[PDB]
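J.: Dropping the structure in here first, questions after.
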Amino acid sequence: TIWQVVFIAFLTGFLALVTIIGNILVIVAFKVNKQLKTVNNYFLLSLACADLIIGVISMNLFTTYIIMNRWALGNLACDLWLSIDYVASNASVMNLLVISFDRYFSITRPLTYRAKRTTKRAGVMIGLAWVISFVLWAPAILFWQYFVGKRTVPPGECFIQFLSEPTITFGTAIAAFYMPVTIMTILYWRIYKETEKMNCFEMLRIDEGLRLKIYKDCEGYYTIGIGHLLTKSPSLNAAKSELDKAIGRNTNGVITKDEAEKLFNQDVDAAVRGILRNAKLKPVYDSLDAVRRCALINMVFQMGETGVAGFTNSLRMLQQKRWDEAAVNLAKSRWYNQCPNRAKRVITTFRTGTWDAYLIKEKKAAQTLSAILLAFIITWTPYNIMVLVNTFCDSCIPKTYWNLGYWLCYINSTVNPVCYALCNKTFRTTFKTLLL
Ligand SMILES: C[N+]1(C)[C@@H]2C[C@@H](OC(=O)C(O)(c3cccs3)c3cccs3)C[C@H]1[C@@H]1O[C@@H]12
């Protein structure tokens, strides 16, 4: 009978169609919307590119492989198929690594990486990923039968020769899947917790500013980098003494772009830990929303834990949601008189709720990473765990389970473009305007 084989093959063909029309919709949408011409979208573009080539070639040739239960198109066809397949998938997981380190460096490195990232740099990183994936797999497959001497793969099958042993296969699974997964997992949980601090920075870049030399605040106080007050005394000799105390060497005045970035984070974390430690700042910080929190930090980042602890009547109104009543309550202080230009933008935040005074695009959690990673894990885990199982025995895993797990790794490339439309609304309207 085996008509179910033809039926299932048609389903996989349908699945392959959904994959290729889903990925080409992403490619087209990116090149016609103009509003999606950002860096992170270009990473999703290449991810869609890798899913496209693996959804138009790999899924089709594997369908015929399980259909006729053999490989009857020579050895070169099998070698080139597995090469392109593995490279594309390895470029896919490296791309996921790129995205993971992308918006993580956008957090930890506001100046080194975040303030220096173009579409050209993205193409280099992606291009580098494909080159690495190429060198790792393509010569390893092709030039292996020309290395040992004779081909192990018999006419009628199609697999990898240097993955004969289950030990070397499991080792590759660790270094190419388990290791990237744990990293992306660690990074993601260090993004979801540290996404609120990204916008905390842009406020301090407007108020305090950025400079490598040593200047003076809106009152004549020595400060280097991003709002880091070295000292309060009008003496330059002792000002640099505190500067070199934070760096580690004789800067003789000026610093670099990475040093200023480092000294910035040392004062922000000290402020936040200065809020939680303080008995009059901790309940206030926990009574405000995540958006109103950076505004409070801006006060602590400047005045200090003590300076903000001197506003008793003010902190009481913040907890009691007396925003407009606290807006005028903060307009009667030395801070509002000495450096008033920035105070107008801080107080406005406490009475409205949004940062329309500072403008700045809002950034909340990782809306894209959660979908694509969970999809990537759930789909590929039944295969890699099966490799772990296959390692400690032989006939413990049937060929059917290998084919299914191989297909589960294929639907990963199918769900990935669907994850794009199941998140951002800009991708939604662009997938809707198309096709008409
Ligand atoms: C979807 N794939 C195309 C197929 C199944 C998956 O296989 C895996 O997840 C593996 O750990 C292994 C494949 C083979 C031995 S260990 C990876 C390989 C490369 C990057 S991760 C991922 C890729 C890989 O080509 C196979």
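Residue numbers in this text run from 1 along the chain shown.
Method of determination (from the header): X-ray crystallography, 3.6 Å.
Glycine too: its Cβ is placed from the backbone N, Cα and C atoms.
Relevant sequence annotations retrieved from Swiss-Prot are reproduced here:
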- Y86 to A (Swiss-Prot position 148): Decreased affinity for acetylcholine (MUTAGEN)
- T169 to A (Swiss-Prot position 231): Decreased affinity for acetylcholine (MUTAGEN)
- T172 to A (Swiss-Prot position 234): Strongly decreased affinity for acetylcholine (MUTAGEN)
- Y383 to F (Swiss-Prot position 506): Decreased affinity for acetylcholine (MUTAGEN)
J.: Taking the Cβ of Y86 (mutagenesis position) as reference, which residues of that chain separated by at least 6 in sequence fall under 8 Å from it?
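T.: In sequence order, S133, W137, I141 meet the Cβ cut-off.
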J.: Cα distance, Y383 (mutagenesis position) to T169 (mutagenesis position), nearest Å?
T.: 12
J.: Using DSSP with the three-state reduction, classify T169 (mutagenesis position) as helix, strand or coil.
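T.: Helix, per DSSP.
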J.: Around the Cβ of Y383 (mutagenesis position), how many other Cβ atoms lie within 10 Å? Please give the count over every shown protein chain.
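T.: By my count, 19.
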J.: Please give me the CB contact count at 10 A for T169 (mutagenesis position), counting all chains in the structure.
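T.: Counting Cβ neighbours of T169 (mutagenesis position) within 10 Å gives 16.
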J.: Which whole-number value in Å describes the distance between the Cα atoms of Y383 (mutagenesis position) and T172 (mutagenesis position)?
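T.: Here the two Cα atoms are 13 Å apart.
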J.: Taking the Cβ of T172 (mutagenesis position) as the centre, how many other Cβ atoms fall within a 10 Å radius?
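T.: By my count, 15.
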